[PDB]
Amino acid sequence: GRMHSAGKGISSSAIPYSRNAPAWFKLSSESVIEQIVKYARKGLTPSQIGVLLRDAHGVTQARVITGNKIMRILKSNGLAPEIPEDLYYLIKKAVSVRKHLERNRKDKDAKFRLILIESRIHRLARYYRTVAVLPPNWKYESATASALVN
Amino acid sequence: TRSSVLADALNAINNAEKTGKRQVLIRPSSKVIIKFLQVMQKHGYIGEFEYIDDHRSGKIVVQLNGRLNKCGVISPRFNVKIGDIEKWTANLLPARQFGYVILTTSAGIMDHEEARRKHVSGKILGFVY
Amino acid sequence: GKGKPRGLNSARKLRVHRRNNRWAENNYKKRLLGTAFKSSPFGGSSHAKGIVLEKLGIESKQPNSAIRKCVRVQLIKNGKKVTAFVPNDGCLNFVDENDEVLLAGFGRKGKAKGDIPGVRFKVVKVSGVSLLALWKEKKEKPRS
Amino acid sequence: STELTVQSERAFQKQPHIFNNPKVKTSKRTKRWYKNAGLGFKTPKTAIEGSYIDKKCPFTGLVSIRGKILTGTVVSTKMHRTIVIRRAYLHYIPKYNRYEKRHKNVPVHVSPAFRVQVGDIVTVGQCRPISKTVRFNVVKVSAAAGXXXXXXXXX
Amino acid sequence: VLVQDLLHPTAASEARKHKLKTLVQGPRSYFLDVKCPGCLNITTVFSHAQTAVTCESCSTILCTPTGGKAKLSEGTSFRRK
Amino acid sequence: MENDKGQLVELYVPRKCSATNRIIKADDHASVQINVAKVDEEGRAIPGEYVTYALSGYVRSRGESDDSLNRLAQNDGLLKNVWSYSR
RNA sequence: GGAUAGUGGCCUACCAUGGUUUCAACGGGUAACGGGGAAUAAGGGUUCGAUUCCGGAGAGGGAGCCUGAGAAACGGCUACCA
RNA sequence: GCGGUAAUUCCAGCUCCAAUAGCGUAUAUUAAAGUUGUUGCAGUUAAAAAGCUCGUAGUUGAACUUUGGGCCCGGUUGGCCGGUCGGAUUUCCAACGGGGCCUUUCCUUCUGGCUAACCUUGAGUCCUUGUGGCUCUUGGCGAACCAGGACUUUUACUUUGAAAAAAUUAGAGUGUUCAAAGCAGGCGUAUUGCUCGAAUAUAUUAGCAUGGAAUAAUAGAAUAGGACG
RNA sequence: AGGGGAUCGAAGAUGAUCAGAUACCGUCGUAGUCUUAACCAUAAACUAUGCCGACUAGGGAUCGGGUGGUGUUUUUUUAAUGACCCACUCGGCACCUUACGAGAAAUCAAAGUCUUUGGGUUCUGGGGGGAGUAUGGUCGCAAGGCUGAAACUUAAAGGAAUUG
Ligand SMILES: [Mg+2]
Ligand SMILES: [Mg+2]
Ligand SMILES: [Mg+2]
Ligand SMILES: [Mg+2]
Ligand SMILES: [Mg+2]
Ligand SMILES: [Mg+2]
Ligand SMILES: [Mg+2]
Ligand SMILES: [Mg+2]
Ligand SMILES: [Mg+2]
Ligand SMILES: [Mg+2]
Ligand SMILES: [Mg+2]
Ligand SMILES: [Mg+2]
Ligand SMILES: [Mg+2]
Ligand SMILES: [Mg+2]
Ligand SMILES: [Mg+2]
Ligand SMILES: [Mg+2]
Ligand SMILES: [Mg+2]
Ligand SMILES: [Mg+2]
Ligand SMILES: [Mg+2]
Ligand SMILES: [Mg+2]
Ligand SMILES: [Mg+2]
Ligand SMILES: [Mg+2]
Ligand SMILES: [Mg+2]
Ligand SMILES: [Mg+2]
Ligand SMILES: [Mg+2]
Ligand SMILES: [Mg+2]
Ligand SMILES: [Mg+2]
Ligand SMILES: [Mg+2]
Ligand SMILES: [Mg+2]
Ligand SMILES: [Mg+2]
Ligand SMILES: [Mg+2]
Ligand SMILES: [Mg+2]
Ligand SMILES: [Mg+2]
Ligand SMILES: [Mg+2]
Ligand SMILES: [Mg+2]
Ligand SMILES: [Mg+2]
Ligand SMILES: [Zn+2]
């Protein structure tokens, strides 16, 4: 475990047994759903949404009170982004790293990390590409990613 | 990454029995794991197990005695042609009078003798003595 | 599991890898290159006939000490120059230069006998009558 | 592959011994002919509808299918009216008692009564020697496309 | 050791164990209903904010995030469920 | 290990550590045989009547002779509490 | 279309740019005819098969052919090289 | 490893061993060899882990989708009897398997051809106080496969079988006087013929054919271009 | 190829030392050492120990993170802080003690769960010299890197531990 690093720390959530509930939680599917869509419209990541609804709001697992993964909700409301979020953040990072390399050609470690990042980006790309979500022609390139994110 | 669920299971059992104990916590329990344990039990090389359900893949708690030497898995589930069964048994069974080779056939997960009676074949899962 | 791919379809990798590693096996190596048929004074065959060039006295290796009576033979089918041996006492008498010996291996798969440096063959016959018989007065050397 | 033109050759293209009488005022101009191949591969509607000729068509042509019937997953359509499939299998070496991934590429003829792209699984059947290498001909498409229009733009 | 209950272990040694090494894994974080008597209403908050939770109307504060749990802001009360 | 007809053949059916239920064999001169005698009405230890246990050399070595004794004896009466089947 | 006993780039004509390949194409080596088989006996293997049966190739090397149902025949012919 | 002056190795005489119409020697090869390693090796220091990380081919890859329960049918061995004039089958019995059902349960699907089977029953009854038992047509079983139409997600494994030269090999029968072999030969009225044979096994990878539904894949409905009518 | 060039300092010159002394020690000191632009790609590049995962046994330290407290000390008016104390939990660099077990042993929580021999996977080795040589191919500006034989010879080389 932990592919590019030699790190090995385990660090996941522990999801509750109670697949429904909280029982003490009021509101409605209506409520939280509405919340999701609004925040979405504020331009948020489905994750940003999950957290923002975990803390301030009393939404333990948005998928439980509404049998629908947050992302699926956003798609089913037209809010689905061009490319998945993880890939977005990978790419964004890559771009910034690149910028730093161009500014700093004397930096080897950056060349490294860039390679790494990029290679995750490509494996992942191939994945999504394989399950319909991205066109079998999709490809990451430096020139074009530059704009792809911003 | 976790390769043969069966293998981690079996190895845990044997390491326990070797280390003297009577109970093992095995993770993470597959249908095949169960069938293996069901055969082992059915021929009394272990006692009673319990499929604890987390909402994941599960756990099993095996209560085992001490009358078990080695139970083991064959890593590449080789195909066996109804006559090569004899050969396998020969290779890994301590004698001709006990200890079962357990395999996967079209008529189920079963020990080599039960398979011998029902007269069906397929791949090989492992063995118990 | 140490190295070897245990998979059920890695059959290729296995056959191939074996071949590849048999190439370190000495007899495999010689049997495929054809070292037998290329090098080697004999053609790759059990014996070979030839002609005496000079009679030799080879200084024996250590920690022994003697003088080991041999013959330089030129292989009839081959022209290859071979320095070979005349075993038992006497025997070097039966030869005499230009004679037509019949040569054999020493039983080491190449490789010298004992304290005889460089000798990979011993003499079997001469003039078509064999040492043994000559040595034990059972036969007698031919005329010319 | 054909598409368009039908009469696009130095020679006239037509079915053999299928006289259409001009003296008689027909409603379909060209009288056509066809069959069904056998074994239960419906002679598809595209064949009877169409206008093409190809005397190598198993349904409108004069080449009978018999012998091996094989499937295979098409990987080449760059050859006019003929394609190459890669039939795959696992071969059993006895010493190691295992298998290795093997494959072979058969060139088959394919009547325009089937539209095919690369990916589509196909079911072909042996006919007489058609070309230098074509010993088979396309008889069923057990596929369609593999979700190309379910790879569309965005919301 | 050598003989022990795997099935029913003390909710005391289970207590100190890691959240995934419990006999069935579940969280160890909680919720609280927080009040700062400046206004009338109380707000749900998750034990581990990250998002420094602001109040329902008044731009006050409530809790600032840290490594683990949120340090609740100043003069507030709360209740766990 | 009888035979064809009845006859119990092959000597020496060995002990067995009633702890692991593995076999206590000859050159386990690290093994143990514990005699706990049957008491009776008010003290009085009754010679010539023991509830007896077996302890394999393995176990004693591993140190587990004590805890497994506690359990073994208790579940057969002569201990009240002390040992807890859970931890 | 021509040719064939007949399919087929077998050949010709026009037309196109295709076919094979790390799942090893292509090339090289074989003191290489392929099999039924032989030898070595825990098994799994390893080595071998020119050679009584089956199939194939040739008749010093090639090429060409007449006769015929059937041969590119050689105990047939024609030419070249030896 | 013996021989440089009393040689248990040479050259012989004596005697003794091993194999014996055979025995030595050279070369090759197979066993010993777990020194080629799938089974089955080895890599800290003895031979051997690339300086390091990414990474395509290749090999590999978590868990989860009809489980459980009830009834019916009839087989093959084994026991306790044997009824019988060495083998027999019923009832009693376990035991091991094969098949079909009902449980919310496609079995591709219609359109007739067929029906072998009972929810039937129409009489009643050979006979142990009767569901022990089958002959038996008039309402009521599908699937057993005919053949015609309409369609079918892809595979791996495994089962049985078809198709399959002889000679080899394993092997049965037979007293070539034995045996290697051979496929002969054996019975009398040996005066006018009687007759057993010339088996079986392997045959594997592929291809065809058939049962299986575990294990491992593969495809399916998400911009609903879904599912049945 | 520019810059720089204090320091130590291959080469070279020396004073001695020696029988000799092309060295050890002393002196002078060139290239270098440092830096930019570009190559080279090797080290005992060392844990002489592949990567992912499972299981198997004790002990106190310590780095990071976190949790738990009417713990200590910080005074101000109690806190709040910070540092510290103690328990516990993930993940680090190591040590200890054992050894069920492993090994030829020295030793080893992996070098264990292997004739009771199969979780997945990459690589390398098959007596010693010949020899990392010859050859081809390829990379490099060069010095050289990678790929990498055979003829021949040879009965021991070799490892760990014991006694001298
Ligand atoms: Mg992990
Ligand atoms: Mg990786
Ligand atoms: Mg984390
Ligand atoms: Mg080498
Ligand atoms: Mg000379
Ligand atoms: Mg074309
Ligand atoms: Mg033709
Ligand atoms: Mg092509
Ligand atoms: Mg040849
Ligand atoms: Mg051959
Ligand atoms: Mg031959
Ligand atoms: Mg020849
Ligand atoms: Mg001959
Ligand atoms: Mg001929
Ligand atoms: Mg000749
Ligand atoms: Mg001729
Ligand atoms: Mg002649
Ligand atoms: Mg002739
Ligand atoms: Mg000439
Ligand atoms: Mg003497
Ligand atoms: Mg003598
Ligand atoms: Mg095997
Ligand atoms: Mg073995
Ligand atoms: Mg070895
Ligand atoms: Mg070494
Ligand atoms: Mg590389
Ligand atoms: Mg799986
Ligand atoms: Mg049944
Ligand atoms: Mg100097
Ligand atoms: Mg000098
Ligand atoms: Mg190196
Ligand atoms: Mg520890
Ligand atoms: Mg604290
Ligand atoms: Mg240990
Ligand atoms: Mg043991
Ligand atoms: Mg010597
Ligand atoms: Zn407020």
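Heads up, chain C uses Swiss-Prot numbers, so what you see runs 2-145.
Heads up, header says this was done by X-ray crystallography, 3.4 Å.
Using the three backbone atoms N, Cα and C, a Cβ is placed for every residue, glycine included.
Record note (Swiss-Prot) on the mutagenesis of C:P64 to A: Lethal mutation. Within the same chain, no residue at least 6 positions away from C:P64 (mutagenesis position) has a Cβ under 8 Å from its Cβ. In the three-state DSSP classification, C:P64 (mutagenesis position) falls within coil.
Same-chain residues at least 6 positions away in sequence with a Cβ under 8 Å from that of C:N65 (mutagenesis position) are, in sequence order, C:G115, C:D116. C:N65 to A appears in Swiss-Prot as a mutagenesis experiment; the accompanying note says: Lethal mutation.
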